[PDB]
Amino acid sequence: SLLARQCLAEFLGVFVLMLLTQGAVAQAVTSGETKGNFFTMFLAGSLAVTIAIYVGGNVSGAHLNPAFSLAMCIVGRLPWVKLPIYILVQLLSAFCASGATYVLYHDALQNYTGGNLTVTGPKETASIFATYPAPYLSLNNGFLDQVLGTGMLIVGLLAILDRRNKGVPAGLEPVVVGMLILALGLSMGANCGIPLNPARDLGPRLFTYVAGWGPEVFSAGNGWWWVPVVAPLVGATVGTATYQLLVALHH
Amino acid sequence: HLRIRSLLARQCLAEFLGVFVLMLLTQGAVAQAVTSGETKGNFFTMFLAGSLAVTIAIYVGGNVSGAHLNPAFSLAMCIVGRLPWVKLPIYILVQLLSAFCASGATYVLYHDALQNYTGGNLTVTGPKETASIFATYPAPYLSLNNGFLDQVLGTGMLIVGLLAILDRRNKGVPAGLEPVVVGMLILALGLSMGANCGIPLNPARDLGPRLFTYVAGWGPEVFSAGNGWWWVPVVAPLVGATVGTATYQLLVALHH
Amino acid sequence: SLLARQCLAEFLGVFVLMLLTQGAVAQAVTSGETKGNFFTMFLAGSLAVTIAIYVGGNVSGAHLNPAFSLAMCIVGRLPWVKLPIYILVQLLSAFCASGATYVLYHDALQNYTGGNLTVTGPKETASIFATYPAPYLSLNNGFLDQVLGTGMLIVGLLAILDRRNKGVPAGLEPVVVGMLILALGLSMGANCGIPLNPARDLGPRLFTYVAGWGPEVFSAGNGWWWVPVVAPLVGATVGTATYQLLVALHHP
Amino acid sequence: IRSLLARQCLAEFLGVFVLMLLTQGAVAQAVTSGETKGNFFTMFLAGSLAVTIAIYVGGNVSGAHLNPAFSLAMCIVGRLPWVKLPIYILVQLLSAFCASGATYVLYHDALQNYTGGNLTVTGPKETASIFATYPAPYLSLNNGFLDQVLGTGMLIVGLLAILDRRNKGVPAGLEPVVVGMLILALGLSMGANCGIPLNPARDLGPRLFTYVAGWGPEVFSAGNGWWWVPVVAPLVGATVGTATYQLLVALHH
Ligand SMILES: CCCCCCCCCO[C@@H]1O[C@H](CO)[C@@H](O)[C@@H](O)[C@H]1O
Ligand SMILES: CCCCCCCCCO[C@@H]1O[C@H](CO)[C@@H](O)[C@@H](O)[C@H]1O
Ligand SMILES: CCCCCCCCCO[C@@H]1O[C@H](CO)[C@@H](O)[C@@H](O)[C@H]1O
Ligand SMILES: CCCCCCCCCO[C@@H]1O[C@H](CO)[C@@H](O)[C@@H](O)[C@H]1O
Ligand SMILES: CCCCCCCCCO[C@@H]1O[C@H](CO)[C@@H](O)[C@@H](O)[C@H]1O
Ligand SMILES: CCCCCCCCCO[C@@H]1O[C@H](CO)[C@@H](O)[C@@H](O)[C@H]1O
Ligand SMILES: CCCCCCCCCO[C@@H]1O[C@H](CO)[C@@H](O)[C@@H](O)[C@H]1O
Ligand SMILES: CCCCCCCCCO[C@@H]1O[C@H](CO)[C@@H](O)[C@@H](O)[C@H]1O
Ligand SMILES: CCCCCCCCCO[C@@H]1O[C@H](CO)[C@@H](O)[C@@H](O)[C@H]1O
Ligand SMILES: CCCCCCCCCO[C@@H]1O[C@H](CO)[C@@H](O)[C@@H](O)[C@H]1O
Ligand SMILES: CCCCCCCCCO[C@@H]1O[C@H](CO)[C@@H](O)[C@@H](O)[C@H]1O
Ligand SMILES: CCCCCCCCCO[C@@H]1O[C@H](CO)[C@@H](O)[C@@H](O)[C@H]1O
Ligand SMILES: CCCCCCCCCO[C@@H]1O[C@H](CO)[C@@H](O)[C@@H](O)[C@H]1O
Ligand SMILES: CCCCCCCCCO[C@@H]1O[C@H](CO)[C@@H](O)[C@@H](O)[C@H]1O
Ligand SMILES: CCCCCCCCCO[C@@H]1O[C@H](CO)[C@@H](O)[C@@H](O)[C@H]1O
Ligand SMILES: CCCCCCCCCO[C@@H]1O[C@H](CO)[C@@H](O)[C@@H](O)[C@H]1O
C-alpha cells in the first residue's frame, strides 16, 4: 500500500526528529545546564532536522511537518484527501517520541523534580516536550514570529526541493536545511523557540497533558497552545505563494 | 504572463531578496542576544549566525555567481569588468533599500522583546543601548584610523576570497558548496578581527539600518556616536574592495 | 590474505579515535574547564570519529567499534570467526591509546590530582579514560540509554554503507557520521556519556585498573562497567534487525 | 616572475601571512576584550579556520608548505630539494614576523586600552601570548616536548596521507577543510599544555617580533626557556611522523 509506505516514512522521521530535539532540552534542563544550554538546544535541534530528513528519504521524501504537507497540497504534489492522514501520522509520531523521551530521561527527570511535574516555575519540565513563549511575548508578536520563521523555512525547502534550481548538491540537502534551522534558531528562536511545525508542538503538548503535567499545558502563556499550530500553517501558505510567485517571475 | 523579461529587473530582485535574508538573520541574532540578557545568544552566537546568514543569503542569491549583496563586491565586479559601471548605483541603492526594509522587519519581529528590554528607551550608547542591533558601532577605545584600517583589511580579505572562489582559472571548491566556504570565511573574520567594530564589511548592511534607526526612534545620535563613526563602514569597505581587487589582479598577473 | 592489514586499520583508527576523545576530556577536567567543557568534549568526540573513520578508510573500511563489527557479522559482511580478532585488536588499541593520553597529560594529571588517582570525588580522573553514569542513573535507565544510542548509530552506519541507498557524496561519509555523533552527544549524552563502543570503554577502564586507579573502576556506579560493554552490543543487534526489517519491507 | 623559486617563496609568504593574521587576531580579540569577544574555544576554532584558509591561499595541500615541519617532511620524502629547505624556512619565519606587526597595528588601540602601554610576558595583563605560545604553568619542558612531537607527528601523518594521491580520502577542493577539522580536534584534545603551535615559524617568528617590538628578552626566558621546544619538537614530530607514514604505506604494499 503506497499510503502505508508514505505513512511509515512520516512516522519514522518525525520520531527521530522529536527524540533528538526533546532529548537535547531534557539534557540541558535536567543537568542544571552542565551538559547542555540554549546553544546546544538550538544546535541539536538543527542536527535533528538534518538527520530526520535523511531518515525520511531527503527533502523529496517525507514531509515531517504539517506545514510542509500543506505546502505540498498547495503546489499539487500531495492530494488534499491525504493531508489529514499525514498530519494525523505526524502528530501520533510526535506523541510517541515524547513517550520515548520520557523513558530515556526517566531517572534524570525524577532526580530533577522529585516527581513534581510543572509547566511554569523554576523546576518546570513541560518545555522539554513542547514550546512556551518568552514571558514578555504577546500572542500577536508570537503569531508573527512563527509566520515569518515558518515561511522562511518553507521557501527554503521548496527551493531545495525544486529540481530546476541549481542549489545544493545531491545528498547534502538535509545538511543545508540543518544550517537554515540553526540560523533561524539563533536569529529568531528567542521569542518562542522556533517550533516551526505544528505536529512537533501539539503532539508532545498532548503527551504532557495526559502524562502528568495536566491542563496548564493549554492555559500557560495566555493560551499559547494554538499559536504553534495555526501560525506555521499561515506561514506555509504565504511562503508557498511567495515561492510560486518568484518562480512565475522567473519563467 | 508574469515573466520579468528585463535582465536588470531580475538582477535587482535578486539583490533585494538576498540582502533581505542576510539582514534578517544577521540583525535577528544580535537582537536575540541583546534583548534576552544574553540568555539566548551572545558574542559567539552573533558571529556564527552572521556567517550562516551569508551562506544562506548567497544560496538565495544564486550562489557566488549570482547576487552581490554587498556594495563592496559590486565595486569589485565593476573593477574587474563584470558589472557595467552604470548599473553600480542601481545595485547599491537596491542593497541599501533592502537592508532598510529588513531592519523594519527585525523591529517588528522583536517589538515585544525590545520594549521589555528597554522599557521604551531607545538609546545608542550605554548599558541598555539597542542601536547596535541594526548597525555597527566601534569599541570605545577605537580611533577612526584604527577602525578604518580594520574595515579595509577585513573587507579586502573577504573580497580576495570571493574573487578566488569566482575565478574559474582556479580549481575551485566543489560545485554547490561555495556559499558554505564563504560562510567559513565570514566566521573566521568575525573571530579574528570582529572585536574592533563588529565586522560589517558591507556598506549597505550598515548604512541602511543606521538610517532605519535614525527615523524609527533612536535619533541623530546614530550618526554622531563613535566620533562620527557612521561613514567608516561606508568608505572603508569600498577602499578595502579596491585594494583587495587590485591585489588579487596583480597576483594573478605575476603568475602569468 | 588481508587479515593483518584489516587488523592494522582497526588499530590505527581506534588509536586516533581514543587519543582525540580522551584528550578532550583530560583537557577539560585538567584545566579546571578553562580549556574545555562539556560542549568541547562532545564536539571533540565528534571530530574524533570523523578523523578516525577517514584514517580507517571511510565507513566501508575499519570498524573501530565491537558493536559495528557485530553488525557486520549479522548482515554477513564480516565472517563470524574474525569477530574475536577485531574486538581484541580494538580493545588493545583503546588500552594503548589510554597509555598515550596518560603520558600526554602526565604533568597536568599530577597538577590536578597531586598524585591522588581516584574514581568518584571532586578530583576524580578515572572518567578521562572510561565512562561513568550520572549519580542518579539506574542500571536499567543506563542500559536503555546505550541500547538506543548505539542502535541509532548503527542504523545510521548501515544506511550510509548500504549501496541501495542514494548515499552521501563520496568522501563526506565520515563528516556526516561525525554530525550524528554530535547529535547523539547533545541529545542523549547526559546519562552516561555516549560510549556507544565497548572497546572505547572497557579498553581504557582496564588501563586505569592497572595504571593506578584500582578496582574502584569496576565497582563504581553500582558495578557500571559491564553496561557500556553489553548495552551497545544489544543496540547493534536491535538496530541491525530493525534496519533489515525496514528494507525487507520495501522489497518483494 | 619567471623564477620558480621566486613564485614558491611568494606562495609561502602569502600563506603564512594569512595564517598568522587570523591566528593571532583571534587571541588579540579574546585577550583585549577581556574575553567578551572571544575565549579559549574561539581561539581554537579560529586557529583551525586560519589553517584551512591559509592552505587555500597557498594552493591547497600540494601547494605551499606554510610550516618548517612540513617542509622537512617534504625534504625527507624527496618532494623538496634539501638545499631549498633553509630558504623556505626563512621565508615562513619572516612572513610570521611581518604578520605579527600587522596584528600589532590592527589591534593597536585595543592593545593600548588593555595594557595601558605596559607590554609584559607574564602576569595578569601579559600580551606576549597574542603573538607566540607559552606553556601551561604546570608543564615541564619534557612533557611539552612530547606534546608537540605527538601533535605535530599526527598532523604530518594526516597531511602526507592527504597528499598521497594513492589514498581515497577527502573530495577534491575540500582537503583544507578536513585539515582544519584536524587542527580543531588537536586544539580541543591536545591544546591545553601549550596551545598547538605545531609550527616552528608560527612560534619563533612572532616571538622574535615581540622581542624587538617592546616585550623584551623575557619572551625567551619565560617558561623555563620554553622558546626552543616549539622550534625543535615539531621538527622531531615531522621526522617521526614521516617515518611512521612511510612504515604504514610499506606495511600495506
Ligand atoms: C538513525 C540515523 C540515520 C538513519 C538514516 C536512514 C537513511 C535511509 C532512509 O531511506 C529512506 O527511508 C525511508 C523510510 O523512512 C523510505 O521511505 C525509503 O524510501 C528510503 O529511501
Ligand atoms: C487535539 C486537538 C485538541 C486540542 C485542544 C486543546 C485546547 C483546549 C482549550 O484549552 C484552553 O485553551 C484556551 C485558549 O483557547 C486557554 O485559555 C486555556 O484556558 C485552555 O484551557
Ligand atoms: C530562495 C528564494 C529564491 C527562490 C526563487 C526561485 C526562482 C527560480 C529561478 O529559476 C530559474 O530562473 C532563471 C532566471 O532567473 C531561469 O533562467 C531558469 O534557470 C530558471 O530555472
Ligand atoms: C536555503 C538554500 C536554498 C538553495 C537554493 C536556493 C536558490 C535557488 C534559486 O536561486 C536563484 O534565485 C535568484 C533570486 O534570488 C534568481 O536570480 C534565480 O536566478 C535563482 O537561480
Ligand atoms: C575558507 C575559504 C577560503 C577561500 C577558498 C579559496 C577558493 C579557491 C579554490 O580554488 C582552488 O582550490 C583548489 C583545490 O582543488 C586548490 O588547489 C587551490 O589551488 C585553489 O586554486
Ligand atoms: C542620506 C545618507 C547619508 C546618511 C547621513 C549623512 C551624514 C549624517 C552626518 O551626521 C553627522 O556626521 C558628522 C560627520 O562624521 C558627525 O561628526 C556628526 O556631526 C553627525 O551628526
Ligand atoms: C590569498 C590568495 C590570493 C592570491 C591569489 C593568487 C592567484 C595566483 C594566480 O593564479 C594561478 O596562476 C597560475 C599561473 O598563472 C596558474 O597555474 C594557477 O595555478 C592559478 O591558480
Ligand atoms: C586528517 C585525516 C586525513 C585522512 C586522509 C585520507 C586517509 C587515508 C586512509 O587510508 C587508509 O588507511 C587505512 C589504514 O588505516 C588502510 O586500510 C588503507 O586501506 C587506506 O585506504
Ligand atoms: C557473548 C556474545 C557476544 C558476541 C555475540 C556472539 C555471536 C555468536 C554468533 O555465533 C554464530 O551464530 C551464527 C548465527 O547465529 C551462526 O551462523 C554461527 O556462525 C555462529 O558462529
Ligand atoms: C544490510 C545492508 C548491508 C550492506 C553491507 C555491505 C556494504 C558494502 C561494502 O561496501 C564496499 O566496501 C568495499 C570494501 O569492502 C569498498 O571498497 C567499496 O567498494 C564499498 O562499496
Ligand atoms: C547526520 C545524518 C546521518 C544519516 C545519513 C543517512 C544515510 C544517507 C544515505 O544516503 C541517502 O540515502 C537516502 C536513502 O536513499 C536518500 O534519501 C538520499 O537523500 C541520500 O542522501
Ligand atoms: C590486566 C587486566 C586484568 C583483568 C582485570 C579483571 C579483574 C577485576 C577484579 O576486581 C576485583 O574486584 C574486587 C571487588 O570484590 C576487588 O576488591 C578486588 O578483589 C579486585 O581484584
Ligand atoms: C575482560 C573483562 C574483565 C572485567 C572484570 C571486572 C571485574 C568485575 C567487577 O567487580 C565487581 O563487579 C560487581 C558487579 O558488576 C560490582 O558490584 C563490584 O563489586 C565490582 O568490584
Ligand atoms: C582570504 C583570502 C583567501 C584567498 C584564497 C585564494 C586561493 C587561490 C590561491 O591560489 C594559488 O595561489 C598561490 C599563491 O599563494 C599560487 O602559487 C598559485 O599557484 C595558485 O594556485
Ligand atoms: C593516517 C592514514 C594512514 C595512512 C595509510 C596509508 C597506507 C595505505 C595505502 O594504500 C591505500 O589503499 C590502496 C592502496 O593500498 C589505495 O586506496 C591507496 O590510495 C590507499 O588508500
Ligand atoms: C634563529 C633565531 C634564534 C632565536 C633564539 C636565540 C636567543 C636564545 C634565547 O636566549 C636564552 O635562551 C636560553 C636557552 O633556553 C634561555 O635560558 C633564556 O634565558 C634566553 O635568554
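We number chain C the same way Swiss-Prot does; the residues here are 18-269, in that order.
In case you wondered, yes, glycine gets a Cβ from its N, Cα and C as well.
Remark: C:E27 (mutagenesis position) has C:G73, C:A79, C:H80, C:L81, C:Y103, C:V106, C:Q107, C:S110 as non-local neighbours, by Cβ distance under 8 Å and separation of at least 6 in sequence. C:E27 to Q appears in Swiss-Prot as a mutagenesis experiment; the accompanying note says: Loss of glycerol channel activity.
What Swiss-Prot notes for the published mutagenesis of C:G73 to A is this: Increased glycerol channel activity at acidic pH.
The 10 Å shell around the Cβ of C:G73 (mutagenesis position) contains 23 further Cβ atoms across the protein chains shown. According to Swiss-Prot, the mutagenesis experiment C:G73 to F carries this note: Loss of glycerol channel activity.
C:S77 to A or D appears in Swiss-Prot as a mutagenesis experiment; the accompanying note says: Decreased glycerol channel activity. All chains included, 12 other C-beta atoms sit within 10 angstroms of the C-beta of C:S77 (mutagenesis position).
For C:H80 to A, Swiss-Prot lists a mutagenesis experiment annotated as follows: Loss of glycerol channel activity. Secondary structure from DSSP puts C:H80 (mutagenesis position) in coil.
A simple way to gauge crowding: the CB of C:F85 (mutagenesis position) has 25 other CB atoms within 10 angstroms, across all the protein chains here. According to DSSP, C:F85 (mutagenesis position) is assigned to a helical segment. Per Swiss-Prot, mutagenesis C:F85 to A is noted as: Decreased glycerol channel activity.
Listed in sequence order, the residues of the same chain lying 6 or more apart from C:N133 (mutagenesis position) and placing their CB within less than 8 Å of its CB are C:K140. In the three-state DSSP assignment, the secondary structure recorded for C:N133 (mutagenesis position) is coil. Listed in Swiss-Prot is the mutagenesis experiment C:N133 to Q, annotated as follows: Abolishes N-glycosylation.
Proximity to ligand 8 (Cβ under 6 Å from any of its atoms) holds for these mutagenesis positions out of C:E27, C:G73, C:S77, C:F85: C:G73. In this structure, the CA atom of C:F85 (mutagenesis position) is 11 Å away from the CA atom of C:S77 (mutagenesis position). For the recorded site, C:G73 (mutagenesis position), the DSSP three-state label reads coil.
Neighbours of C:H80 (mutagenesis position), defined as other CB atoms within 10 A of its CB across all chains, total 29. In the three-state DSSP reading, C:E27 (mutagenesis position) counts as helix.
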